Amino acid sequence: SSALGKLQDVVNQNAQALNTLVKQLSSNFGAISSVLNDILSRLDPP
Amino acid sequence: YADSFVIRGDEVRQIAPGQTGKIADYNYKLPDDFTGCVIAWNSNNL
């Protein structure tokens, strides 16, 4: 009422991984943008 | 398939897989999934 770190750590690890997964949807990896509606708007299909 | 015609001397680069141009956008198109050869030779002597 005034220690559950082993239970807190497995929650934290899973959340830290799920956030890293979503934060990768905003990297270019060597492209002009991160949005498909921006490559499909200033580039021809080829 | 042999497609045979005559063009202006400029838009010979308009017969190519994947492109934009007044000859390619209105009178003749090739798919980007093209497979075959393109031959061009001059003609004002005929």
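We number chain A the way Swiss-Prot does; in order, the residues shown are 939-940, 944-987.
The way this entry was determined, per its header, is electron microscopy, 3.0 Å.
Just so you know, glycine gets a Cβ as well, placed from its N, Cα and C.
Copied over from Swiss-Prot:
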type    : residues        : note
VARIANT : A:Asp950 to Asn : In strain: Delta/B.1.617.2, Mu/B.1.621
VARIANT : A:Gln954 to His : In strain: Omicron/BA.1, Omicron/BA.2, Omicron/BA.2.12.1, Omicron/BA.2.75, Omicron/BA.4, Omicron/BA.5, Omicron/BQ.1.1, Omicron/XBB.1.5, Omicron/EG.5.1
VARIANT : A:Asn969 to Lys : In strain: Omicron/BA.1, Omicron/BA.2, Omicron/BA.2.12.1, Omicron/BA.2.75, Omicron/BA.4, Omicron/BA.5, Omicron/BQ.1.1, Omicron/XBB.1.5, Omicron/EG.5.1
VARIANT : A:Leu981 to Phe : In strain: Omicron/BA.1
VARIANT : A:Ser982 to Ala : In strain: Alpha/B.1.1.7
Nearest by CA distance to A:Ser982 (variant position): which of the variant positions is it, out of A:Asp950, A:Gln954, A:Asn969? A:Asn969
Between A:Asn969 (variant position) and A:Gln954 (variant position): CA-CA distance (Å): 26
Cα separation, A:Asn969 (variant position) to A:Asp950 (variant position) (Å, whole number): 31
